[PDB]
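Structure in structure tokens, see below.
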Amino acid sequence: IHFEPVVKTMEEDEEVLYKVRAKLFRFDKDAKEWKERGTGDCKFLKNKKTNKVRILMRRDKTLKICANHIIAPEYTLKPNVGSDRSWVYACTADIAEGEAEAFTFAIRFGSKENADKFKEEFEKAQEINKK
Amino acid sequence: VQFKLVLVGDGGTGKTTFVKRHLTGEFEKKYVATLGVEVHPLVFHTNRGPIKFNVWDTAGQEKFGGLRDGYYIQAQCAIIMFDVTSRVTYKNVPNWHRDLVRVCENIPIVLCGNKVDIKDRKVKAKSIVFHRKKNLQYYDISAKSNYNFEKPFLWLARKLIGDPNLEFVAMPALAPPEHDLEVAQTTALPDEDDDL
Amino acid sequence: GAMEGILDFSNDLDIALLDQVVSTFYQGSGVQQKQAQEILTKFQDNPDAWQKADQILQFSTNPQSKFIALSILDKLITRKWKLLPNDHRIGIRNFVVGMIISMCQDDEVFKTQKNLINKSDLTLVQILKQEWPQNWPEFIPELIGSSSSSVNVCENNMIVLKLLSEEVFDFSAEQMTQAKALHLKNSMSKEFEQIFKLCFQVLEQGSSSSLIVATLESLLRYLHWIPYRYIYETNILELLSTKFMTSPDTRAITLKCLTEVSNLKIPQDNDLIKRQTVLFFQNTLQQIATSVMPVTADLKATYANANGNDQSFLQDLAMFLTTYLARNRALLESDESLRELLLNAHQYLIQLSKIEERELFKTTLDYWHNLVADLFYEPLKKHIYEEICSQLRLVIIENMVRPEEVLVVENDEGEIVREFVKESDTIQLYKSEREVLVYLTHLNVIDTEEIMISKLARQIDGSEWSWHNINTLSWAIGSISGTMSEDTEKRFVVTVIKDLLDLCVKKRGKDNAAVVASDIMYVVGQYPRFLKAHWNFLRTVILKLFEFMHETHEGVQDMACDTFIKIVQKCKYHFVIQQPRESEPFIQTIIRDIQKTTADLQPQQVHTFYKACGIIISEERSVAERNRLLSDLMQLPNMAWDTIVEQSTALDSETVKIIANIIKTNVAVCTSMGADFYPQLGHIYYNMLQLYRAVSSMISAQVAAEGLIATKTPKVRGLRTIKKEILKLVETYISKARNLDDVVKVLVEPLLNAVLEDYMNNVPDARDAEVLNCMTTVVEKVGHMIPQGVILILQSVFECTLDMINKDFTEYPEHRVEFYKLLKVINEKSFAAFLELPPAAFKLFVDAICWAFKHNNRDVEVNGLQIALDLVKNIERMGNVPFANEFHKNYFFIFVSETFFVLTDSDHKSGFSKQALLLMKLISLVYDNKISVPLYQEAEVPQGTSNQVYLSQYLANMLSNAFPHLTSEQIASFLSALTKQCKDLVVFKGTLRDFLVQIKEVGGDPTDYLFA
Ligand SMILES: *[C@H](CC(=O)O)[C@H](C)[C@@H](O)/C=C/C(=C\[C@H](C)C/C=C/C(C)=C/[C@@H](C)C(=O)[C@@H](C)[C@H](O)[C@@H](C)C/C(C)=C/C(=O)O)CC
Ligand SMILES: Nc1nc2c(ncn2[C@@H]2O[C@H](COP(=O)(O)OP(=O)(O)NP(=O)(O)O)[C@@H](O)[C@H]2O)c(=O)[nH]1
Ligand SMILES: [Cl-]
Ligand SMILES: [Cl-]
Ligand SMILES: [Cl-]
Ligand SMILES: [Mg+2]
Ligand SMILES: [Mg+2]
């Protein structure tokens, strides 16, 4: 006699190509200054159906998205004058805050090595997205 | 769908900075005194669904106080802020509490000691006991370093929804679709000495 | 727009429009809400707006409109009441009283407009504070009378009385003059007998009503101040501890009342009163056990469930039990019939202590400390609590928070990682837990050992194995170091280490290894006594720490470095001597292999390693041997240095990093060696100062070629790091130097030559605040020996730094702080330097001091006030000489007025005590006739007029113009009091506080300043 026993991130279809801790800034053009957007893990995610690679970054603790955009082939990583461990680039369509919006981002890392590794991986992703 | 939250405390304790950090991720270094009140919606995603706080960030300076306790009307929760580097701000906590609970008789309230990132702390941990008899939750926080920055909202969400096991969860991440760049490149990033 | 109509007072107030604006503000959003807010604030702040209040109260259909009208009135009453014609005072009183009566008599309104009624009650209380009892003698009798006519009115009267009590006794200190507070306290005290009668009658005749709760709420306030006889000579304690504990609606407030009762002023020889104190506690504990939960109940689970008001209740029970017992447990310890009660109350505390809630745990832990500290000393007590203490041992050991030293933690992925940041908010918690556990160990060392060793057995056998469990245990074990005898400690530590070693063998993988390693490092670092007695063991421990310095786990690696220096700080003597059966002192072995040992460490970790070596080396007190050890230690950085100095004489980013790390290494070693560092400093000093100059030139060149933005570049930041570290090295050495003659004769002139002109002749953005910091230590240590050097320092930094910081309060924050520290020490140590200044520069110095005390930044503000006080003292000490006479003629009234300004502007409340001290000094100089010359101009006042008379005239005029709403008599009376009290700081300060109250309102009573 068997006794009767007692009674969605959207990231499930994606491969993590690369992950690194980072601080993200957005450039306020009007007031000519950089503003922090979030600190946390920056991931490169490859969609297993479309093979398209995006940047997805979430803030520590609250887990709120601070970057969500395709790593476009036409983007270019440029240095910031103040830093040897950061890149700046223009993004034409980021959907972190909802509607697609253009930004000038800067992303800073724990070290130059991390920044350099990121650049390499970034450019790898661009080639994937080209195919 | 939403809860009215009033944020009170002495001028310069970091109320507006704390809220801004939560709204946009930014850290505002400049002290621009709040004039009366500023209202901001703030949403968190939890395992029990979205919770929306309508944050009434009030002026701490007497000369900019505006409607004062008039702001507290129908608040469902609150944060009382002080600055652990300024003893007078802790001394004034009972005054803010008094004015608040006279209007809001039975709401969950979190007491926050801000600026714990600053080396020379003045309000000793052992001194902070006002919350005990008043049934306030207490946290050491820093809007600058983000130390415990999520705790006040997490506690409040748990009390308001009535679920001790409520947790923040990751938002769903929907598929995503000139030489102002030169200015950006030649404007130094702030706080280049920080770990990140 | 439409909404702005209410701001036009030339037209009648459209109440419909007001209500729309108010609704838009409270229930609207976005731009509209923001516009409405601004309109309402302007409306509220209009000085005739109070004249619209009655109209709003009569005709409005919006409760928030009426609230705002009451706020407008509140502002009028608290600030301008005595400015009103009397008929307007009578009128406002009548329509507030009438509105309250009207709202209470309509049941629907009473039930549904609590916010508005409460606001009305507070507004009435503001009127009472102005009018009562002198112009309202029958308020209390009539309040009492009205209570019998209606339950609604009776209830609301309880709210009024509660608020009144708060405003008079709880919140008067900051908001009323000493005289007015006394008047109101006396007035309430005189009529309390009748207030209590009403209160008690209500409590007798009711059980669970809103009226009962309101009455108890008022009682809670009264207990802050009423005589104990109202509590002990009536039957009120029985009612509180029985009847009102039974009903949950009254239980919350009743428990708070009983907590305050437990704090009443109470005779200590009165057997009867002792009986009553035992009885109410007994009653209360009985009600808890029968109506709420038995002593065996799982309060941890109850709290976590968070039903209804359970968390608040349990919080309040903790507060009640800890408050009562801390004061009264002695009453329960001797009578065998009270033993069960004593232990039951403590058992509830044990259960409460298991609750997961940090702030609650701190409250119970505070009580446990109170208990165990008492049991440690008081004869024949500890045995009573042996069962309670045994349970408490378990609670503490199982809830030990991570020590600051343990740098590994589990992340959300289940990985044992290095912490991101320090857990700053658990530093005090750990200290508090350690303190109780130490006491508990002393109280029964056998029990504690048995608990720990057996818990350890269940880790190794597997039954209770978890990171959480091995952690808390290990932390607890480390935390009791010092509590055992050396012999017991020996056996105990041995057993613990073997078990941890065994545990490491059995639990493999990088996560398990990191946890067990963190725990062993913690324990061994906590027992240096043991280490000192067990050389073989110590040596092997250190060698293992060296292995961990090659760990790919960064947490373990970093902890190994900290553990190494922690051990060395206590055990250094054992590294410096040649141990039995060793071929050399271990320090020799350490220095030799330093390159290999530190190869995988980050630079700051390498510097920590070198600093630890410095600690050991300074144990060698024979000079020749110590200097050789130092030379040996510095071999690698000195070789790197020598080659860089050679090449520099013939600066890419890699070289700049190498240089910075060389100097940082020297700073590290100098920090631990202090005075003993001198020979190493001598090896690098002159070439180091030459490098400072070379680096300064490169920075200047880069700024010239690239612009100010250059200072943000990695290159320039690296060059400035070199300069900063050189300054830090010199500062560090001079702060610790014992041979000050060498400092002056060898170090100082080359330093000043290298740093001062460079600072002066750089653009503001290229100046290092660290220069000022270095100079402060120079002046502090040898200022008395280098008067011309101090003058040079002032000339080079004073005016140019002042110009950087005197345009606002925010720019160059580090320069600001260091600048005033430097001025403070120069003023203290080498005052002559200021005497040497030209008059225009000395004027700037006075300006700079006053500028400092207008800062809200405490660093600056405090130093500014201190400089001012020290300056006055310096001038006074000169006696009757031209310089002092000119100083007073030029600056006495500037200091007096500037001090008054910051005292009275409400933006510098943190500085009150030091401000008051400075003012008192300044006033006492005149009333002691320590100022030789007349302060007044030749024809300003009649010849031969005393400075006392002229000071009063000056101050009266100053205050008359600055505070024109004050009466002449108010100002005269204040000044009379203040000047008379200029030898009595405590009283002087009270008079200042009274003045600060009076300036906020109209018609303050001038006799207030006669307060004794
Ligand atoms: C993993 C263990 C493993 O995989 O084997 C852990 C995490 C280790 O990597 C870390 C070990 C650490 C310290 C050890 C405690 C260092 C070992 C010292 C040692 C074995 C010393 C010898 C010479 C002894 O003295 C032994 C024989 C003695 O029995 C000791 C253990 C007890 C004493 C002193 C007895 C006595 O009578 O004196 C991380 C710092
Ligand atoms: N170091 C440090 N500074 C902080 C922190 N939070 C805020 N500040 C600083 O404190 C200053 C005042 O902050 P702000 O948020 O305007 O304070 P406020 O309580 O809103 N003032 P008001 O009541 O007048 O509107 C700002 O310069 C801000 O950068 C913190 O956690 N750490
Ligand atoms: Cl209302
Ligand atoms: Cl030693
Ligand atoms: Cl007068
Ligand atoms: Mg603000
Ligand atoms: Mg060269």
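Shown for chain B, in order and in Swiss-Prot numbering: 9-185, 198-216.
Note that Cβ sites are derived from N, Cα and C of the backbone, with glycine treated the same way.
Annotations for this protein, taken from Swiss-Prot, read as follows:
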| type | residues | note |
| --- | --- | --- |
| BINDING | B:18-25, B:36-42, B:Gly68, B:122-125, B:150-152 | GTP binding site |
| MUTAGEN | B:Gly19 to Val | Blocks DNA replication; when associated with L-69 |
| MUTAGEN | B:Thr24 to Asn | Has low binding affinity for GTP and GDP. Decreases nuclear import of proteins and RNA. Stabilizes the interaction with RCC1. No effect on nuclear location during interphase. Loss of activity in triggering microtubule assembly at mitotic chromosomes |
| MUTAGEN | B:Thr25 to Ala | Minor effect on the interaction with the alpha phosphate group of bound GTP |
| MUTAGEN | B:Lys37 to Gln | Mimics acetylation; enhances the nuclear export of RELA/p65 |
| MUTAGEN | B:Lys37 to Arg | Decreased acetylation |
| MUTAGEN | B:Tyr39 to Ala | Abolishes steric hindrance that traps the essential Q-69 in an unreactive position, and causes slow GTP hydrolysis in wild-type. Loss of one hydrogen bond with the gamma phosphate group of bound GTP |
| MUTAGEN | B:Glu70 to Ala | Strongly decreases the relase of bound GDP |
| MUTAGEN | B:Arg76 to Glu | Probable loss of interaction with NUTF2. Loss of transport to the nucleus |
| MUTAGEN | B:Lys134 to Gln | Loss of normal mitotic chromosome segregation and defective mitotic spindle orientation |
| MUTAGEN | B:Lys134 to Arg | Loss of normal mitotic chromosome segregation and formation of sister chromatid bridges |
Taking B:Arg76 (mutagenesis position) as the reference, which of B:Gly68, B:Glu70, B:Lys134, B:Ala151 (the recorded positions) have a CA within 10 A of its CA?
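Near B:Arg76 (mutagenesis position) by Cα: B:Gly68, B:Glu70.
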So among B:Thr25, B:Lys37, B:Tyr39, B:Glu70, B:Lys134, all listed as mutagenesis positions, which is physically nearest to B:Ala151 (GTP binding site)? Use the C-alpha atoms.
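Result: the closest of the mutagenesis positions to B:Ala151 (GTP binding site) is B:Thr25.
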Against chain C, with Cβ pairs under 8 Å, which of the recorded positions B:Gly19, B:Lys37, B:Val40, B:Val124, B:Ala151 show up? Give them in sequence order, please.
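Of B:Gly19, B:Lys37, B:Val40, B:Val124, B:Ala151, the entries that lie near chain C are B:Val124.
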Given a separation of at least six residues and a C-beta threshold under 8 Å, show me what packs close to B:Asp18 (GTP binding site) in the same chain.
B:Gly68, B:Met89, B:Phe90, B:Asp91, B:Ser94, B:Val96, B:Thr97, B:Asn100, B:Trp104
Within 10 Å of each Cβ, count the other Cβ atoms, then let me know which of the recorded positions B:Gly19, B:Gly68 comes out lowest.
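Relative to the other recorded positions in B:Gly19, B:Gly68, B:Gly19 has the fewest Cβ atoms within 10 Å.
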Taking B:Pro185 and B:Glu198 as the last and first modelled residues around a gap of 12, how many Å apart are their Cα atoms?
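Roughly 20 Å, rounded to a whole number, separates the two Cα atoms.
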Find the one among the recorded positions B:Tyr39, B:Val124, B:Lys134 whose C-alpha lies closest to that of B:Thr24 (mutagenesis position).
B:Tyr39
Say you check the Cα of B:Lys134 (mutagenesis position) against those of the recorded positions B:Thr21, B:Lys37, B:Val40, B:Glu70; which is nearest?
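Spatially nearest to B:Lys134 (mutagenesis position) by Cα position is B:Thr21.
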For B:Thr21 (GTP binding site), identify the closest of the mutagenesis positions B:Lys37, B:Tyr39, B:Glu70, judging by Cα separation.
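Going through B:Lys37, B:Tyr39, B:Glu70 one by one, the Cα closest to that of B:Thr21 (GTP binding site) is B:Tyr39.
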Let me know how many other Cβ atoms fall within 10 Å of the Cβ of B:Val40 (GTP binding site).
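Summing over all protein chains shown, B:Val40 (GTP binding site) has 7 other Cβ atoms within 10 Å.
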Cα-Cα separation of B:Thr25 (mutagenesis position) and B:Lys37 (mutagenesis position), in Å?
8
Going by DSSP, is B:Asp18 (GTP binding site) part of a helix, a strand, or coil?
coil
Do you know offhand how many angstrom separate B:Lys37 (mutagenesis position) and B:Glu70 (mutagenesis position) by C-alpha?
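About 22 Å separate the Cα atoms of these two residues.
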How many Å lie between the Cα of B:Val40 (GTP binding site) and the Cα of B:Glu70 (mutagenesis position)?
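About 14 Å separates the two Cα atoms.
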